[PDB]
Amino acid sequence: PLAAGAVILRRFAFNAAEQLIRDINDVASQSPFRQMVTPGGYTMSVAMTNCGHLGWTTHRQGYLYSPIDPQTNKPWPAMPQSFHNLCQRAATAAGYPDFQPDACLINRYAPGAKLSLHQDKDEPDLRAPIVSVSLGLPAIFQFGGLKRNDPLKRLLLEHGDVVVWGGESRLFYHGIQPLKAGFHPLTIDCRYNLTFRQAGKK
Ligand SMILES: O=C(O)CNC(=O)c1nc(Nc2ccc([N+](=O)O)cc2)ccc1O
Ligand SMILES: [Mn+2]
């Protein structure tokens, strides 16, 4: 496999994409996209929001999941039906039928935006996968291994592609390289990536 434990489902969300994007716009009308500030003081080039009971955010110079959007002081918007259903279909196809995400981080990449190499280790049970849905412009996803200096591999993620990051791949260092500018008929000029997470304690 390209990444042990990962299940790549190319175009899995292609048919759902128009509805997914409508729902991104609805979520963002309530909890707007914002460029968060990292613990080191840098404003991220990616802009994010969340839906579900919990949302991933900066708070007090750390990362955590919160039931309240610090920008609005209101709950994050509820998980849209289209999100819930797509995630469950993908996770079930990939062999995680009990995956029940309570958070969905919505990440908007403008041209030039990137995500530096990192791990997602803020979740309480790292045996639960993360389901990652790409929409719009294509991006190069890089990933290594469990160690920061493991050799990097790269793959293009295109509109509609879903990856279920389970098993070992759940813990790999990964990132997204600077987004090339272009046109997409449904997102116009950007990429969105949805990452579904089980963030609450059992
Ligand atoms: O776009 C894709 O294809 C994949 N997207 C992600 O892997 C993704 N991951 C996030 N995770 C973070 C965890 C820690 C962190 N840090 O410590 O600085 C920065 C980020 C946050 C948003 C994401 O869209
Ligand atoms: Mn990540």
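By the numbers in Swiss-Prot, the shown part of chain A spans 14-215.
For all residues, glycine too, the Cβ spot is worked out from N, Cα and C.
Copied over from Swiss-Prot, here are the features:
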type    : residues                                                                       : note
BINDING : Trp69, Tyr76, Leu77, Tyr78, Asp135, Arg161                                     : substrate binding site
BINDING : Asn120, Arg121, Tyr122, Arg204, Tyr205, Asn206, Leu207, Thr208, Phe209, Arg210 : 2-oxoglutarate binding site
BINDING : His131, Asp133, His187                                                         : Fe cation binding site
DOMAIN  : 113-213                                                                        : domain 'Fe2OG dioxygenase'
MUTAGEN : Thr51 to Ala                                                                   : Slightly reduced activity towards single-stranded DNA containing 1-methyladenine. Reduces affinity for undamaged DNA
MUTAGEN : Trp69 to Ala                                                                   : Abolishes activity towards single-stranded DNA containing 1-methyladenine
MUTAGEN : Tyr76 to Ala                                                                   : Reduces affinity for damaged DNA and activity towards single-stranded DNA containing 1-methyladenine
MUTAGEN : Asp135 to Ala                                                                  : Abolishes activity towards single-stranded DNA containing 1-methyladenine. Alters substrate specificity, so that the enzyme gains activity towards single-stranded DNA containing 1-methylguanine
MUTAGEN : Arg161 to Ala                                                                  : No effect on enzyme activity. Decreases affinity for damaged DNA
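Taking a Cβ cut-off of under 6 Å from any atom of ligand 1, none of the recorded positions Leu77, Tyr122, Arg161, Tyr205, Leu207, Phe209 qualifies. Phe209 (2-oxoglutarate binding site) falls within a strand when secondary structure is assigned with DSSP.
Note on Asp133 (Fe cation binding site): other Cβ atoms within 10 Å of its Cβ, all shown chains, come to 19. Close to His187 (Fe cation binding site) in the fold, though at least 6 residues off in sequence, lie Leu130, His131, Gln132, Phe154, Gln155, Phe156, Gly157, each with a CB less than 8 Å from its CB. Under a cutoff of 8 A between CB atoms, and with a sequence separation of 6+ in the same chain, the neighbours of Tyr122 (2-oxoglutarate binding site) are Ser58, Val59, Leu150, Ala152, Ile189, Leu192, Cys203, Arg204, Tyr205, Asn206. Apart from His131, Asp133, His187, the residues listed for Fe cation, the same chain places the Cβ atoms of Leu128, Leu130, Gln132, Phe185, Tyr186, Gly188 within 8 Å of the centroid of those Cβ atoms.
The binding residues for substrate are recorded as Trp69, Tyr76, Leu77, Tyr78, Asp135, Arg161; their greatest pairwise CA distance is 24 Å.
Around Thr51 (mutagenesis position), the same-chain residues six or more apart in sequence whose CB sits under 8 Å from its CB are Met57, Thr71, listed in sequence order. Set side by side, the recorded positions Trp69, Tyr76, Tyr205, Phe209 differ in how many other CB atoms lie within 10 angstroms of their CB, and the most is found at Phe209.
Around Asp135 (mutagenesis position), the same-chain residues at least 6 positions away in sequence with a Cβ under 8 Å from its Cβ are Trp69, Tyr76, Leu77, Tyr78, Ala212.
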